[PDB]
Every structure is written in C-alpha cells, then in structure tokens.
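A quick write-up on the structure given underneath.
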Amino acid sequence: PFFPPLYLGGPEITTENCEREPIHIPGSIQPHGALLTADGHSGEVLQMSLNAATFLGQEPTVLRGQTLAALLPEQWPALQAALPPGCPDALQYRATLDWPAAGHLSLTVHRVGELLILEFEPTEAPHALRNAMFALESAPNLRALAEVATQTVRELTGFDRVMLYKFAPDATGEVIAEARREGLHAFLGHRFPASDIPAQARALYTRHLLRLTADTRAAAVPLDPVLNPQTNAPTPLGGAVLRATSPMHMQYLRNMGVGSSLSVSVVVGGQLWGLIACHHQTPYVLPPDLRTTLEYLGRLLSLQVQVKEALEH
Amino acid sequence: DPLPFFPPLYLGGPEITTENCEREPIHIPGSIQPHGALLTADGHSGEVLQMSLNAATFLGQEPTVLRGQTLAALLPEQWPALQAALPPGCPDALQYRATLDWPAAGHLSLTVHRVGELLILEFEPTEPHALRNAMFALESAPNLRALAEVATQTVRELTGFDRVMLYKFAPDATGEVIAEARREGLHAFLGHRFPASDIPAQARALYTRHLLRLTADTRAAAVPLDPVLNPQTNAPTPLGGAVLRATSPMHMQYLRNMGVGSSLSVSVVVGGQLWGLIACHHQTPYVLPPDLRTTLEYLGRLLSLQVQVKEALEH
Ligand SMILES: *C/C=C1/C(=C/c2[nH]c(/C=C3[NH+]=C(/C=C4\NC(=O)C(C=C)=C4C)C(C)=C\3CCC(=O)O)c(CCC(=O)O)c2C)NC(=O)[C@H]1C
Ligand SMILES: *C/C=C1/C(=C/c2[nH]c(/C=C3[NH+]=C(/C=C4\NC(=O)C(C=C)=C4C)C(C)=C\3CCC(=O)O)c(CCC(=O)O)c2C)NC(=O)[C@H]1C
C-alpha cells in the first residue's frame with residue numbers, strides 16, 4: 001500500500017520504506033507556478049496554492065469564492081467540452097491567457113473525478129522539431145538513435161546533461177547515451193539499481209509522461225486547504241507537473257550537484273522502456289512551449305525505439 | 001502481375017492506360033507543381049545544375065545568373081547547415097527545413113534532401129495549442145473507431161479541407177474508408193470499399209518511405225525541370241522525396257472526374273507496412289502552407305503509434 005502523507009501524520013520516509021511514499025499526494029507544488037482546484041460542475045474554486053496572489057494578482061479571498069465562469073469567461077466552456085466527466089486523468093487541455101497582471105500565462109487543466117486541476121505558469125509569444133523528427137527516423141540503429149535523441153534534446157534545451165536511461169527487465173538502469181557540457185562527470189555506461197527509480201514512481205511514469213524539478217533547493221508551496229473539501233481527502237496531483245517533488249528525490253539531485261532536472265518517459269508496449277533524462281547545474285524553469293516539444297519527442301522516440309528494436313529481433 | 005517501370009515519356013516511354021497501370025515511373029516525372037520552385041545542386045561543390053522553369057519568378061533572378069553561382073554564394077547562411085544536416089551517404093528520406101527571408105519573394109520555406117551526389121532544394125512561400133490538445137485526445141480515445149473519428153475531425157479542423165477520410169488497406173491492398181469528416185452536403189464514402197488497383201503497387205511502395213504527398217490544383221500544368229536530365233548522370237532526376245514533384249496525369253484525371261480540386265494525404269505506417277492513409281479532399285484548388293503541413297506530418301507519426309496501441313488492445 002502507501003503510508004499516509006506527512007501532513008496527515010504518516011511516517012517520514014527513509015531508505016527502508018522507499019516503495020510506499022505517496023509521491024502523488026504531497027499537498028504542495030513548486031513555486032514557479034500556481035495551482036487552483038475547482039468543482040467540475042459549478043466551476044467553484046475549492047483549493048489554491050498559497051502563492052496564487054502573486055501570479056494571478058488577486059486579493060486572496062477573492063479567488064476562493066469565485067467561479068471559473070467568472071474568473072475565466074472565454075475558457076470555461078472549452079474546459080467543459082475538452083474534459084468531459086469520466087475522462088482519464090491523463091487527458092490535458094492547454095491555453096495561453098493574456099492576463100492583466102502577467103503578460104502571458106500558460107494554463108493546463110486536467111480532471112480527476114469531480115475536480116478540475118488548473119496550473120498556471122508564465123509563458124511567451126521553429127524547424128528544429130521537424131529536423132529532429134527526420135533525424136531520429138533515419139538513425140540506422142538503436143545506438144545511433146539514442147545518440148541523436150540526447151544531442152537533439154540538449155540542443156533544444158541547453159540542459160547541462162541529457163541521458164537516455166534504459167530499464168533492464170528487473171528495473172535495473174543504464175545510461176546508454178549521453179550528451180553533456182564539457183567538464184561534467186560521464187554517466188555513460190553506468191548502471192543503477194531498480195530501487196533508484198522505485199515501483200510506484202515507474203507506475204506513475206507510465207501514465208504521466210513528463211515530470212521535472214525546477215530548483216532542487218526551493219521550498220514547496222502548500223495547497224490551502226490541504227484536503228479537498230469535496231472528499232475531505234488529499235487532492236491527487238500525479239498528473240500535475242507543478243506538484244511537489246519528493247524531498248527524498250530532491251536530496252539526491254542535491255548530493256549529485258544538480259540544480260534543475262527533467263525527464264520524458266519512453267513507453268513501449270504499455271511498459272516503461274526508459275527515460276530521456278536531463279540535468280542542469282543551476283535552477284532552470286523550462287517554459288511550457290519548449291516542454292511540449294520534448295513531450296512530442298517522447299512519443300516519436302517511443303515509436304522509433306519499437307521500429308529499431310524490431311530490426312534487430 | 002508486377003513488372004518493371006517504363007522509361008518516362010521524355011525518354012520515349014509509352015503513354016499510360018488502364019492496361020499498364022503499375023508501370024508508370026511516377027517518381028521521375030521531370031517536372032513539378034507550379035506553386036513552388038525546385039533547384040538541384042552538386043552535393044560536394046554546390047554547383048546549381050537543374051531548375052524548374054518558373055524558378056526566376058520565385059527567386060527573382062535570371063536562370064543564367066542562378067546557374068552561374070554555387071549554393072555557397074546563393075545561401076551563405078544555410079550552405080554549412082545543409083552540409084552538416086545532410087552528410088554524404090545519408091538516406092533520401094532525411095529532410096532539412098529552414099525559413100529564408102528572400103528580397104523579392106517574402107518568407108520562403110526551404111526543404112532540402114540528398115539523393116546520392118545530388119541536393120534537391122524546394123522553395124515555397126510560407127506564412128495555438130491545437131496540436132498538443134489533439135495529441136492528448138488521440139491518446140485518450142477508447143478504441144480504434146473513436147481514434148479514427150477524432151483523427152479525421154482534428155485534421156479537418158486544422159486544415160479546413162472539405163473531406164478528410166481515414167483510408168485503411170486490407171491484406172489484398174484493397175482499401176476502405178473507415179472514418180471521415182466531411183462538409184455539409186457531400187455524400188458519404190464511409191464503409192465503401194475500393195479495388196486494389198485504385199492505388200497501384202509502385203505508389204504504395206513509395207508511400208511507405210515518403211509519407212506525405214499532395215496535389216494542390218488538379219488542373220494545373222506541371223513545370224519542367226531545365227534541363228530535364230541530371231547533367232551528372234545524363235539520367236532522370238529522382239523526385240520521389242520532393243513534395244513539389246509533378247503529379248501523374250492518370251491520378252490527376254480521376255480526382256478531376258470526382259470533382260476534386262485539391263488533394264493531400266499522410267501515410268500511416270505500422271510495423272514497416274503501409275497500414276492506411278489520412279486522405280484529404282477539397283473541391284477547389286487549395287495550397288496548404290508548409291508549416292501547417294508539418295502539423296499533419298507530426299499527426300501521421302502519432303497516429304502510427306496509437307494505431308499500434310489500439311490494435312494490441314484487440315486480439
Ligand atoms: C529511498 C528512495 C530513493 C528514490 C526515490 C525516487 N526516485 C524517483 C525518481 C527518479 N530517481 C532517479 C534516479 C537517478 N537519477 C539519475 O540521474 C540516475 C543515473 C545517473 C539515476 C539512477 C531518476 C532518474 C528518477 C526520475 C525523475 C527525474 O530525475 O527526472 C522518485 C519519484 C519523484 C517524483 O515522482 O516526483 C522517487 C520517490 N531514488 C533513489 O535513488 C532512492 C535513494
Ligand atoms: C491505371 C491507374 C490508375 C490510377 C493511378 C494512380 N492512382 C494513384 C493514387 C491514389 N488513388 C487513390 C484512389 C482513391 N481516391 C479516393 O478518394 C478513394 C476513396 C474515397 C480512392 C480509392 C488514392 C487515395 C491515391 C493516393 C494519393 C492521395 O491519396 O493523395 C497514383 C499515384 C500518384 C503518385 O504518387 O504520383 C496513380 C499513378 N488510379 C486508378 O484508379 C487507376 C485506374
């Protein structure tokens with residue numbers, strides 16, 4: 001099963017119970033964005049991140065009464081149609097708001113049962129993606145495909161190190177390719193145990209395909225209330241990219257000397273084949289539109305991995 | 001019966017009938033569609049060899065001036081990028097794309113690929129979260145039918161085409177419209193079935209490698225290359241990888257007979273075989289700009305993946 005989260009007086013995680021930490025219900029988010037939850041029917045704002053006032057420019061109480069209808073007039077009917085009751089928690093809808101306080105915000109919404117989860121992040125506003133797609137397709141074998149993928153991602157993102165991590169049948173890991181800035185250690189060829197990406201983590205990475213930590217020293221921002229009014233239970237955040245990253249897993253990025261990280265899951269035959277793993281030495285908020293490019297690349301790599309593995313077997 | 005290609009018309013080959021369907025060399029027509037321009041150049045020196053006859057009017061230069069310069073001089077910023085992206089021995093399927101600001105012609109899209117020692121350069125005029133939203137909707141479709149319907153409707157919304165069908169090949173290469181989105185008033189093709197020779201086998205092989213072709217105007221005359229043969233080889237210039245390459249007159253006649261002014265399709269490729277086709281119709285001529293066509297190319301790949309996934313959920 002899982003332990004209760006901390007804020008419901010559950011045990012503090014260790015290296016003894018690595019498999020039961022509820023990474024999907026931390027009750028908090030990373031501070032480079034803001035999150036609201038809301039009722040599926042009424043559009044009634046039920047929870048907000050204590051930092052919402054910053055991004056939205058709204059007097060705190062104003063929000064926690066109001067309706068999405070009021071708050072987002074153009075958007076609220078689109079949401080209603082895009083995310084019908086009963087849809088999967090994996091389905092997401094995005095829009096760009098030209099919002100008074102903040103030039104442009106990206107809005108990302110998904111639905112978990114009766115709750116809409118809304119994420120707001122700063123945003124903005126060429127051929128590198130098309131060029132990359134053809135490059136991946138003409139790679140002659142899996143090894144070269146891995147090399148092209150890591151190089152392409154590094155060029156698109158500027159990340160200090162981009163690896164292709166591959167899981168063995170027992171969940172043992174292997175960096176099989178790596179693109180990195182001069183003057184970093186080389187993790188190419190190394191392996192790591194199946195514990196280092198635990199079992200509920202690989203389960204969530206199978207369904208929600210891109211997760212990231214923007215600053216390994218930033219404090220999480222609580223949800224208020226912490227419990228969903230609807231249920232008097234924890235809000236599932238597993239499909240939110242803003243959802244707080246396990247302090248366990250941030251402590252290990254710090255011990256490595258990483259200040260910003262990001263992965264895209266590579267899913268083949270319904271299973272987690274491997275990750276596109278990116279490292280930055282300093283804090284780094286990759287904007288939403290560039291993340292989208294990596295999300296596309298994730299799908300394309302998933303296709304090409306199968307194609308390429310089929311021409312060996 | 002499968003038989004080798006005839007020589008093209010310009011090398012004294014025969015004209016094409018219902019008898020000799022399978023034997024047109026559809027890849028080497030010696031000509032392009034008039035809404036863009038094409039140059040060929042030597043892959044090592046960058047000497048310009050062939051050009052479409054309309055090139056002066058896209059590129060704003062006399063032929064003899066174009067042909068008298070190397071790509072190093074014509075494309076000083078792109079020439080080194082081309083050479084890195086398209087190394088000798090690379091496959092003909094690999095494409096490099098850039099946008100140019102050309103004085104006389106505005107923003108041009110440049111698409112380049114390499115066939116042996118030849119570079120082929122295509123120039124076309126070029127011009128929010130719809131793709132991301134579509135990607136997730138496709139993935140959440142519960143079964144093959146719902147996927148097919150979401151895919152057709154999405155493509156129609158993105159493009160404005162009068163008719164978008166998903167066309168699926170059977171094992172005998174007969175096909176069948178399994179989903180479609182269509183303009184009000186058009187008659188349905190859904191569930192119809194069409195004989196194998198409707199898409200003959202020399203073109204199904206080509207659609208397994210080069211995943212997007214179109215006819216922008218089914219009455220437009222093709223524009224010859226000049227000279228017609230590659231001076232490197234005194235042989236035909238391979239245009240199977242060029243979206244501009246002129247479209248065969250037997251195909252063009254049939255689209256005309258169906259009342260179509262504009263066509264397009266992306267291939268859906270599963271396990272190395274052509275599974276089907278996102279076919280698009282418009283009643284009037286219609287040019288879809290290169291950046292919009294890129295969205296369809298990306299959807300072609302997504303759909304190939306999702307078709308595998310939906311079919312595996314099915315035994
Ligand atoms: C006692 C718990 C441990 C633990 C937990 C844990 N790990 C993740 C996710 C990841 N762990 C990774 C480990 C590596 N990072 C590397 O750079 C390398 C190799 C060079 C390895 C083996 C990786 C890559 C991930 C994926 C996430 C990412 O970095 O982008 C989680 C899940 C966190 C979340 O879902 O928010 C958890 C709880 N990992 C351990 O190694 C032990 C100490
Ligand atoms: C003697 C040869 C004949 C022939 C020539 C020919 N046809 C193609 C390609 C296509 N034919 C298609 C037929 C259909 N169009 C539809 O709308 C439907 C159903 C609703 C069918 C069955 C299709 C879809 C294609 C593919 C092209 C596209 O979709 O855009 C070619 C190859 C063209 C080229 O690569 O240059 C040729 C030479 N067509 C015949 O019917 C026979 C008599």
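Heads up, residue numbers simply count up from 1 along the chain you see.
Using N, Cα and C of the backbone, Cβ positions are placed for all residues, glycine too.
The feature tetrapyrrole binding site is assigned by Swiss-Prot to A:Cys18. Per Swiss-Prot, domain 'PAS' is recorded for A:20-88. Annotation comment: Swiss-Prot describes A:141-305 as domain 'GAF'. One entry in Swiss-Prot concerns the mutagenesis experiment A:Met248 to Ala (Swiss-Prot position 259). Its note says: Binds PCB (in vitro), but difference spectrum is altered. Per Swiss-Prot, mutagenesis A:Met248 to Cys (Swiss-Prot position 259) is noted as: Binds PCB (in vitro), but difference spectrum is altered. One entry in Swiss-Prot concerns the mutagenesis experiment A:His249 to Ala (Swiss-Prot position 260). Its note says: 100-fold reduction of chromophore-binding activity. One mutagenesis experiment named in Swiss-Prot is A:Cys278 to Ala (Swiss-Prot position 289), and its note says Binds PCB (in vitro), but has aberrant spectral properties.
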Inter-residue C-alpha distance, A:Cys278 (mutagenesis position) and A:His249 (mutagenesis position) (nearest angstrom): 15
Cβ atoms near A:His249 (mutagenesis position) (within 10 Å, other residues, all chains): 19
Helix, strand and coil counts within the domain 'PAS' (A:20-88) (DSSP): 23 helix, 15 strand, 31 coil
Inter-residue C-alpha distance, A:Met248 (mutagenesis position) and A:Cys18 (tetrapyrrole binding site) (nearest angstrom): 9
Inter-residue C-alpha distance, the residue listed as 'tetrapyrrole binding site' and A:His249 (mutagenesis position) (nearest angstrom): 11
Recorded positions compared (A:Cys18, A:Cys278) - highest count of Cβ atoms within 10 Å: A:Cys278
Three-class DSSP secondary structure - A:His249 (mutagenesis position): helix
Where the model skips 5 residues between A:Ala125 and A:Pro126, distance between their Cα atoms in Å: 13
Cβ neighbour count within 10 Å of A:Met248 (mutagenesis position): 15
DSSP-derived structure type at A:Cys18 (tetrapyrrole binding site), helix or strand or else coil: coil
